[PDB]
Amino acid sequence: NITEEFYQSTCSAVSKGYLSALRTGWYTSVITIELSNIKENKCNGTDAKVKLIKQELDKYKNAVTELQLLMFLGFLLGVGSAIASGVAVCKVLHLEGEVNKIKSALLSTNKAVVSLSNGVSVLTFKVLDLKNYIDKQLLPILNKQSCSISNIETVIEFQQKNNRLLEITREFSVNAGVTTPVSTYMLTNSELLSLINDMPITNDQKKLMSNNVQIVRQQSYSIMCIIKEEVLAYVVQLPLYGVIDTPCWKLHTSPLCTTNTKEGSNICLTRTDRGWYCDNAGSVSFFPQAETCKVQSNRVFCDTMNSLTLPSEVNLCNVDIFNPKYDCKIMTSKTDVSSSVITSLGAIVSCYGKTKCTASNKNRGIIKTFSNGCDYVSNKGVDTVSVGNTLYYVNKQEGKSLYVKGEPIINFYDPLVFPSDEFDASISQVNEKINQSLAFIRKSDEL
Amino acid sequence: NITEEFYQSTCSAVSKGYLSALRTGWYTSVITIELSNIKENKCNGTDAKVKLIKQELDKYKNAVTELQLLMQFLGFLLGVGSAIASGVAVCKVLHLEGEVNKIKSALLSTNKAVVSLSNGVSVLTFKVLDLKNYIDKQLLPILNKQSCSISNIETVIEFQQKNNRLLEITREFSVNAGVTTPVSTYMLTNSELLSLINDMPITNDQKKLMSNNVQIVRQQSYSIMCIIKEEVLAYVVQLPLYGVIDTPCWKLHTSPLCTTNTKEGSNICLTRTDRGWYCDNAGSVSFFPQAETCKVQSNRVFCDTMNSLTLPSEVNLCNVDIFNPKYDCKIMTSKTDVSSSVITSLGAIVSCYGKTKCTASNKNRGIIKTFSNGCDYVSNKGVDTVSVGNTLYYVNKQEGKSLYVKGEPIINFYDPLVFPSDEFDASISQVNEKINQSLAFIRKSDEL
Amino acid sequence: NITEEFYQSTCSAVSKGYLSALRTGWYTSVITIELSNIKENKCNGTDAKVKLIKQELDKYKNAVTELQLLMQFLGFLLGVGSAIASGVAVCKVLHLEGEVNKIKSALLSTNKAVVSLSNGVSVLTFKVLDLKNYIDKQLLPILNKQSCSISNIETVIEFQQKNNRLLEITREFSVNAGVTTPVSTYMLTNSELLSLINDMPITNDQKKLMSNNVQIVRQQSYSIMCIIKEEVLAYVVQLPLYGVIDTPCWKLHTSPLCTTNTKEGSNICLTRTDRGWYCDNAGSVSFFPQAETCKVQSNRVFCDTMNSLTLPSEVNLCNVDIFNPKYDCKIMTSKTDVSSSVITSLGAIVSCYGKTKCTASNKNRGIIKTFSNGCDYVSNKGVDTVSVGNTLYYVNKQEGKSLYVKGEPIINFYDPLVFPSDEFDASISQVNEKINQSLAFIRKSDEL
Ligand SMILES: [Cl-]
Ligand SMILES: [Cl-]
């Protein structure tokens, strides 16, 4: 199911066999909580039971009032406006009579599809009806028995209904009205599964979102919207996955240096194009910041806004870094430091200088001692790896790894002309800079 | 109200008309919760209501004990501060002998008093929860009377409600190691925070600004755990005070500008690095490179000056003439011809290079513009989304006028044979002098 | 016992006397909650007391079901690890056949037992909540007796208290995608965690360290949700083990050092990049470049070795003599003379250049020092704030002696005509060899 190749020639490794789930767009949904504005609580505070509902009722009013008061290579990626879509939906909701459409469509059911004034149709959802609870069940009970409640179960039932509205207020109050991930107080699990199931999307998409709701939360926003008339409404902005089931691979890179004994005589080179790569629509979406992608089993959830769009020929850097069809990215240094990069199925170890680097087994201890240079170890017989004072645990996911033998590419560069401070360079950039610096030495010799 | 200009010559855009609200300093206030230490829970016995009171007291007793164990580009130029040094310093002053009693006696009759500490600084104090009096004078007398049995379940709830806040405070301090941000509503309720702002020694404009944006004030505040000694738990709430308000501010968006020849690697690239927020401030210009550290509410920009550089007002000249002689505009150079888009306050910049497919779309029309190679720009009026390669951008739909400033792309004025394309923190004149110095060495060799 | 030295020659400062607490490895423990399968919820009847238990039971059932659906500078030199690879690997072992029965049978009589897993690993197990027996033996009989009606409000509340923890565990795992950090008090209560520490196979020195700093131990821990199989919910709590304790540590603060020429762009700059934390560790020195990943409690520094480079002890020589021959000290060079301040442990380094106003103030006296151009330093004794441009810094008020080491700024020893001003990852000897090669290129041409 999952495979990995280590390229000793360039001190890097590729894990393949992953499937894609790229967030490509947004669905905006309108979630409503119906509230009731209560005029005068002209009750007494003598009976113990009345005090609790009266104080619980004061708690509610403050929450309603409080909400009204509220109204490498990563640097290439570019800038988006993460919630411009949902906020756009929110701005439409402030228009005259647009709130009434929502409220009347949710008069008989708790879920409805509404056509907005600008023409876009958006799923609607009444998730909590506190107005009706107060107006028809609590306030009538209260007045009848001379403003006192003779049943402790009545106060608790209200504290439970009110509790969610209070916890929603706490979240918008600490997040300035835009939260992520969408909490279970904003959208309960059943509501989110109902939203996905009622969304205008593929059955492949619905199944994906429904089996991975936890990931759907993490990629979702809750945008607090309006409190007008008798309804509080907030927009839940859900990710729709327009690219699914395409091959994905992760590139891991580590520094590749010479191994001379002279302290500073060494030269280094590292591939900068580390991150996730997924095929989608004939090109390759590249995700440099690999921490923004989430892996579930073998599915990679990435966001195209944190991606570059690359030609399919990018994969050629894995077959031959000196190909003329794509100029592979590298950085160059003279900093021969030891480190390790843990991959999907093993460990890359860049062991240089006098640093002690070993690979250990849980039942045997140290089972390999690395020599200077860049090496790799499969996760089969190995459980941990130590480079200096740092112990790394290796991933224990099962899968075949293959060690691709090769002469280290750093040996093909001459130390006298090597540019050792290039962060955003390439094979072709360093080649022509050697030619330019090596030819400058020819002009003096022909002299 | 709010305007934006795109400078086609420099592949950048400026959003104008924003107002400032710069965090310039800190107010520290002492928030206290009065507890009562109860030695032992000597009513061991079975009874439905009694069992609940015992468990509620044990939760409370553990909460006190748990608290006691607790006490025993261009961003890289900004420099380093000590974010809570002000509050932590005030916290240490409360550890001095008799300093808690000064606070405690001043808050005996009211819940709010100004105390002069031993070091001389006056700090607002605030008793937010009086559990000592509740337990000593209302619950323990009720409990003891009937040999720890209570004929009123309503007594358990009232205590469980009162105790709830103290429990959540302990929960927050227990995973945050005594420093939380933003300040939660368990540490400071919305009403308590509005009451602090109203009593703080600040302007009526300042009181109004803080009060209408309490969610922002929370997000910019720290809550620093202090002491739980004698019958007082005290923590310091460090609130931001906004010493610079309503000064003109603008946001600079930049994107890479490259050549567009068909040969893959013969291309040159150029990007303005000075993106971020700029506010007039005391005759100078406060520059915030990290635009993620600033919060915009409608038209007000809340920034924190410790994440700023202090620049001369002539920085704004880079927008009217990048080659002006009066300020050396910062740029970076590359040979990395990648396609991207940068969404602005009022539109979209598109860096479309190579064979990448770049379009701008309307919700009512589909694709309405296809970008050619180069840097181009679109206003948010008719456009809802922008697509650069496999990435779809949504555009902000905020209202405002856009202006396209036509100009020849600046990258054409450089010679590709002598262009230094590896400078990360360079400038107009640095690229000039490195070309002039590299151009003269080839001139001096040819004279031979 | 904290001291600090300011090296005026290199515009840097070292804070020493801190003690180490380095995470070197991980302990994985199994925390289980025992659940009961609810088959037939045949309760009808709209009665206030009945409704609460039925709705509370649906919360428990939904939470169980919800959890089951869940299963279906110089920082850039550092390596990348798999933070929870150790804990997750233990989690895969629990999916093996009969592995839960060993756990379930070992935790039958006590809530704490050491289980030998199938792979051979011995793991602490911990039953923290027994909902099965509560529901099966205490609640359902009471519930059933009166035909789904409960005549005692205390029984429904006792269930809400029992059920609440499982509900919050589910709430945390559902928004954190089954892996949380820090380990909240719901995942592991304070007393449970102390019991974990006392039973771990670690030193008495180690146990004492973890026990007095549980707030840090949580923050360095992961809780990884595992299985709901048989009638048990299990999650793995991955606790840090500190294999290096009490070795000396020091923090290096660095700031830009520039020339003080009058011509705007005639200036040169130089900064030590090796800023961060340093701890002695097994004959070498562990270097943590991102100093924000380390947490300081009083005088102890908690760092994580996965974010460190392993350096020779001779790195400390960069503090006594930046041109020493035994270690090539790292620096970056620029032409960007912008003013800033770095707050240190015991004072403030101030890089004041151009027309920026830089001062140090007292709370009782106002401005007490105005900085001249160059890199200067101020101790936290007489100073409370430092102001650089429109930026006000508060200084740490921790007590301790500072030593100002007078020295000629190293930047003066360079000739601006041959100085390489675009080096970000360079060093003393690299800049030397680049000047020497650029100076020999200029000498051999004149001999022509
Ligand atoms: Cl001003
Ligand atoms: Cl089960």
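Numbers in chain A track Swiss-Prot; the residues on display, in order, are 27-97, 137-512.
According to its header, this structure was worked out by X-ray crystallography, 3.5 Å.
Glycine residues also receive a Cβ, built from the backbone N, Cα and C atoms like all the rest.
Here Swiss-Prot notes a mutagenesis experiment, A:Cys37 to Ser, with the remark: Impairs translation or folding of the F protein. All protein chains included, A:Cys37 (mutagenesis position) registers 28 other Cβ atoms within 10 Å of its own Cβ. In three-state terms derived from DSSP, A:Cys37 (mutagenesis position) belongs to neither a helical nor a strand segment and is classed as coil.
A mutagenesis experiment is reported in Swiss-Prot for this position, A:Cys69 to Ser, and the note states: Impairs translation or folding of the F protein. According to DSSP, A:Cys69 (mutagenesis position) sits in a coil region rather than a helix or strand.
The C-beta environment of A:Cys212 (mutagenesis position), restricted to residues of the same chain at least 6 apart in sequence and closer than 8 Å, consists of A:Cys69, A:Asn70, A:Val76. One entry in Swiss-Prot concerns the mutagenesis experiment A:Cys212 to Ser. Its note says: No effect on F1 and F2 structure and glycosylation.
Here the residue is the original one, while Swiss-Prot reports the natural variant A:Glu218 to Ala with the comment In strain: Cold-passage attenuated. For A:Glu218 (variant position), no same-chain residue 6+ apart in sequence has a C-beta under 8 angstroms from its C-beta.
Shown in sequence order, A:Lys42, A:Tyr44, A:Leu45, A:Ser46, A:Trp341, A:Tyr342, A:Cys343, A:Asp344, A:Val365 are the residues of the chain, 6+ apart in sequence, with a C-beta less than 8 angstroms from the C-beta of A:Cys313 (mutagenesis position). Secondary structure from DSSP puts A:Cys313 (mutagenesis position) in a beta strand. What Swiss-Prot notes for the published mutagenesis of A:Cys313 to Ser is this: Impairs translation or folding of the F protein.
Listed in sequence order, the residues of the same chain lying 6 or more apart from A:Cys382 (mutagenesis position) and placing their CB within less than 8 Å of its CB are A:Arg336, A:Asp338, A:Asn388, A:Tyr391, A:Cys393, A:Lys394. A helical conformation is recorded for A:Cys382 (mutagenesis position) in the three-state DSSP classification. Recorded in Swiss-Prot as a mutagenesis result, A:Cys382 to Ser carries the remark: No effect on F1 and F2 structure and glycosylation.
For the mutagenesis result A:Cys422 to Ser, the note given in Swiss-Prot is No effect on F1 and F2 structure and glycosylation. A:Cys422 (mutagenesis position) falls within a strand when secondary structure is assigned with DSSP. Residues near A:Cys422 (mutagenesis position) in space but far in sequence (CB under 8 A, at least 6 apart, same chain), listed by position: A:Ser403, A:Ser405, A:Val414, A:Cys416, A:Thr434, A:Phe435, A:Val450, A:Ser451, A:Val452, A:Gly453.
The number of other Cβ atoms within 10 Å of the Cβ belonging to A:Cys69 (mutagenesis position), over all protein chains shown, comes to 17. A distance below 8 A between C-beta atoms marks A:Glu218 as the recorded positions from A:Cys212, A:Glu218, A:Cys313, A:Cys422 lying next to chain C. In the three-state DSSP assignment, the secondary structure recorded for A:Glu218 (variant position) is helix.
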